[PDB]
Amino acid sequence: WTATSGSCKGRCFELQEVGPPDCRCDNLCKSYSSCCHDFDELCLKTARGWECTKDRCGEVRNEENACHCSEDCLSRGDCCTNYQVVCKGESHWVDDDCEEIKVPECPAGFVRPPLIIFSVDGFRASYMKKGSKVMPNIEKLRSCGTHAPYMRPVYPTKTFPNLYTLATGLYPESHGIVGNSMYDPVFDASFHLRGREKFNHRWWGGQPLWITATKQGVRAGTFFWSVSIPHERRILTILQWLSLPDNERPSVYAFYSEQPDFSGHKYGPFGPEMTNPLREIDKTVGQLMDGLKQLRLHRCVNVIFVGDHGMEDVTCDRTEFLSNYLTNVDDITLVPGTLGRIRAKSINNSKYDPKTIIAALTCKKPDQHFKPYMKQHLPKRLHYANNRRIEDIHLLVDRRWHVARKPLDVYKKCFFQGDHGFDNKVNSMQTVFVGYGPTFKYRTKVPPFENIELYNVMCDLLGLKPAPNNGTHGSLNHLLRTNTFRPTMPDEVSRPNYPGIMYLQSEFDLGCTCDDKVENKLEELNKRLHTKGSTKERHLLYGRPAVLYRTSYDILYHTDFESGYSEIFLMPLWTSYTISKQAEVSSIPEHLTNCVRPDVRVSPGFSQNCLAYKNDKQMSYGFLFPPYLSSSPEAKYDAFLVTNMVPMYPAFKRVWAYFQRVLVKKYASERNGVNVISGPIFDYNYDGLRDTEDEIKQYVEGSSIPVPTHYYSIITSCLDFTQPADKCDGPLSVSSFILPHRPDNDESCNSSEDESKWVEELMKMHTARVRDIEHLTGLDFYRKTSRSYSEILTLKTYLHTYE
Ligand SMILES: *[C@@H]1O[C@H](CO)[C@@H](O[C@@H]2O[C@H](CO)[C@@H](O[C@@H]3O[C@H](CO[C@H]4O[C@H](CO[C@H]5O[C@H](CO)[C@@H](O)[C@H](O)[C@@H]5O)[C@@H](O)[C@H](O[C@H]5O[C@H](CO)[C@@H](O)[C@H](O)[C@@H]5O[C@H]5O[C@H](CO)[C@@H](O)[C@H](O)[C@@H]5O)[C@@H]4O)[C@@H](O)[C@H](O[C@H]4O[C@H](CO)[C@@H](O)[C@H](O)[C@@H]4O[C@H]4O[C@H](CO)[C@@H](O)[C@H](O)[C@@H]4O)[C@@H]3O)[C@H](O)[C@H]2NC(C)=O)[C@H](O)[C@H]1NC(C)=O
Ligand SMILES: O=C(/C=C/c1ccc(OC(F)(F)F)cc1)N1CC[C@@H]2CN(C(=O)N3CCc4[nH]nnc4C3)C[C@@H]2CC1
Ligand SMILES: [Ca+2]
Ligand SMILES: [Zn+2]
């Protein structure tokens, strides 16, 4: 109910929100059907347009105008943005040569450079270069300011998840907005595009920048704008707010443009009709910067030009129908489009089974344009599982396609040529970032980064303390002239033991055998040194990983590799080794195929045993340091230590063996040596975080040996590849993966073929950031380099995309 009898007189775009049933005058009253009767007349004026013409110059003030050209308008903060250019012989901001902003130049009474977020829906990264001829204002921002070639959105690459991620620094699984459409089973409520449920506070998690600001005494303009408010009016409203007295004036503002998303959907990402939407956006940027100039704020304000996601070519005829795969089509609810989420249509149907749904969807057609997953099996880099609003069954749809339930859903609901939502590593989904102002660097290009990092930086720009978030604070310091935040490495929580030889062979009853009884001060003094860590500088290049939680573990040294061995999990947390470009691959000798050897540094009670793998018909074992890369026949025996062994399904050993036998050598060849750190991951509750001992859901049968959900590797070398990985003087280069440890290769449709045709493609899909592995393991890598900690944080957030 709205008693619309009240007035907007003197309240146009008020900053506080008056509660019902009094009428509103804010930038969202239209969306609520709650504006006062006079909102349009007073607050949405349009008379005479948005620009001064010659003959309006020093006119008599006429309150009915949209904006003014009268002499008092700089006083009232309501001149047309082009006022000074037409009436006072000033030039447009874009026509001025750009000049470094070494220090903020703010008018008296400004405590801090204001922040203006200029957000553009569906602004694909390549528009910066491809449309640069028709966007001179945006091109000046970009080339004079700080820019990335692209910014990575979050999955799914839809609007609500990405704008709320921008605002909170959180993954959608933590902020709760996991799609533009959602069902919450606990609430028993649906979130939609059309309607009033989306306004309910319970949907929105974390703490967006406007709440962070407000709680720490920094005032914010209102971020959201009703679609019917024209872009010019949005710009003039922001400019008017910027002339409020010091005690009332917000310090952070947002503008939002529906374009180029709106036209990109109808015309496709590069349709000829896309030029005008881009000209129009530029013109708006131009109005803003002209407006800031008249206010003498153009060298005081920090401006962020930022997109939510890109746009891909997608038409009706590229739709896959679930009704071509499932017999029980009407038993399911599908959330459709550029991603698929599936649940049971009725909760009272116990003849519903995810396993048979998945199996009917799995490599069923030669050219299949979507791949089904249980949500916990999705690539960890998507972080898209830990929320009840995310359905257990998920379809990753190929770029350029839709998935729908039945054909009648498409033609009774082509209308469109563009869409988005796909995997956030897809090139067409990338978006833009430009930062311009006293706090950003001058003419600086920074590497691509993820939009989850931005909340931290916007907090820094405003002197705020960020709420806990998924950004890595420090990783974007190289974007900033000043206001850097100077992080310190976390403290190690557990210190390792350094076991010596403590146990005789015969104390072990592990059911393991090895043909190793074949055996000198020459080569025995030598090997005692290796077990004490004489070659550790070779294999442990960036310090030992720090264990950041309370546990009991041993460092074990070997000729070819070093490991941190957990007495809790009966296996290493990490194994480190360096493969030089000269290193040669060997095979496992015939007599050593089944060889496993007790480790006399580690008690029998804290070792695995071969009996367990014998009795477990589903489970085999692999090794973390690969025997193929051993440096000598004698060194090879170290690779067969029971303390280098890990449980692996046979199906996964196909993947792991090809990685260790073929790909490590190939990376070392290409990168001029590589350092590898490999290990197990336990994330049974799919929250992206290390599981504690009492959360383990699966053991090798009849043992206390826990079964990893994933295996990771981090592969580091020198960024200047003319330098070997073990003698690198400068920046480092990294790629990582987090491979799911599954009992079949159903994910890989070509898996019956040779590993050379499918394994590297799997690994590429499961590419990961070192930071992702840190959360999953409780480990902290790169503790001892000669690089700055900020540079190290950036390296740790890097994702190698292969696109
Ligand atoms: C990405 O970054 C984020 C943020 O850093 C990481 O997410 C955080 O991770 C933490 C560990 O998983 C988690 O800690 C929880 O917190 C539980 C209580 O939390 C509630 O309050 C939170 C605070 O909000 C306030 O913020 C400021 C202060 O900072 C205040 O001043 C304000 O007043 C704010 O209100 C709040 O964030 C949180 O909201 C979530 O849940 C809401 C729905 O109810 C959603 O609206 C919202 O979106 C959040 O939803 C996400 O997170 C939840 C988990 O919290 C998850 O379920 C959702 O799927 C979604 O992902 C809460 O309202 C606290 O109870 C937990 O403690 C339990 O476990 C410990 C183990 O040590 C026990 O000791 C303890 O007893 C307790 O166990 C009890 O309950 C058990 C389970 O029910 C039971 O088995 C047991 O027997 C016990 O009875 C725990 O500390 C953070 O809440 C979470 N934050 C966010 C924002 O999501 C994230 O991990 C990062 N991701 C990666 C990959 O790195
Ligand atoms: O005014 C805003 C919000 C401004 C904002 C600015 C910065 C933010 O964060 C920051 F500041 F940190 F950057 C956060 C929000 N809107 C406008 C209104 C609707 C229209 N729309 C659609 O209905 N869709 C539009 C596009 C689209 N493409 N496919 N479906 C759709 C639906 C959705 C919703 C998006 C947000
Ligand atoms: Ca976990
Ligand atoms: Zn969008």
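Chain A is numbered as in Swiss-Prot, which gives 51-463, 468-573, 576-591, 617-884 for the residues shown.
Each residue, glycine too, has its Cβ placed from N, Cα and C.
Annotation source Swiss-Prot lists 1-hexadecanoyl-sn-glycero-3-phosphate binding site at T209, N230, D311, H474. Around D311 (mutagenesis position), the same-chain residues at least 6 positions away in sequence with a Cβ under 8 Å from its Cβ are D171, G172, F173, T209, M361, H474.
The 1-(9Z-octadecenoyl)-sn-glycero-3-phosphate binding site feature in Swiss-Prot is assigned to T209, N230, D311, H474. Under DSSP, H474 (1-hexadecanoyl-sn-glycero-3-phosphate binding site) is assigned to coil, being neither helix nor strand in the three-state scheme.
Marked as Zn(2+) 2 binding site by Swiss-Prot: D311, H315, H474.
Swiss-Prot lists 54-97 with the feature domain 'SMB 1', giving sequence analysis as the kind of evidence. Sequence-distant contacts of the domain 'SMB 1' (54-97), counting only residues of its own chain at least 6 positions beyond either end whose CB sits under 8 Å from a CB of the stretch, comprise 114-116, 249, 269, 271-272, 274-276, 278-280, 283-284, 287, 290-291, 298, 300.
Mutagenesis annotation in Swiss-Prot: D171 to N, described as Abolishes lysophospholipase D activity; the structure shown retains the original residue.
Quoted from Swiss-Prot, the note on the mutagenesis of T209 to A is: Abolishes lysophospholipase D activity.
Counted within 10 Å of its Cβ, the other Cβ atoms near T209 (mutagenesis position) come to 20, all protein chains included. What Swiss-Prot notes for the published mutagenesis of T209 to S is this: 15% of wild-type lysophospholipase D activity.
Per Swiss-Prot, mutagenesis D311 to N is noted as: Abolishes lysophospholipase D activity.
In the three-state DSSP classification, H315 (mutagenesis position) falls within a helix. Experimental mutagenesis at this site is recorded by Swiss-Prot as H315 to Q, annotated: 20% of wild-type lysophospholipase D activity.
Counting only same-chain residues at least 6 apart in sequence, those with a Cβ under 8 Å from the Cβ of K430 (mutagenesis position) are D764, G769, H791, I819, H847, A849, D853, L857. Listed in Swiss-Prot is the mutagenesis experiment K430 to A, annotated as follows: Impaired secretion. No effect on lysophospholipase activity.
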Contacting recorded positions, sequence order - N230, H315, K430, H474 vs ligand 4, Cβ under 6 Å: none
Direct Cα-Cα distance, rounded to whole Å, spanning the 4 residues left out between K463 and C468: 12
Summary of DSSP states over the domain 'SMB 1' (54-97), given as helix, strand and coil counts: 9 helix, 3 strand, 32 coil
Rounded Cα-Cα span from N230 (1-hexadecanoyl-sn-glycero-3-phosphate binding site) to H315 (mutagenesis position), Å: 16
CB within-chain contacts under 8 A for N230 (1-hexadecanoyl-sn-glycero-3-phosphate binding site), separation at least 6: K208, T209, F210, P211, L243
Farthest-apart CA atoms of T209, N230, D311, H474, residues recorded for 1-hexadecanoyl-sn-glycero-3-phosphate, distance in Å: 15
Straight-line CA separation, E573 and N576, 2 intervening residues not modelled, Å: 10
Shell list (1-hexadecanoyl-sn-glycero-3-phosphate; ref centroid = CB of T209, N230, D311, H474; cutoff 8 A): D171, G172, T207, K208, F210, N212, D358, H359, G475
Neighbour count (Cβ, 10 Å) for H315 (mutagenesis position): 18
Three-class DSSP secondary structure - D171 (mutagenesis position): strand
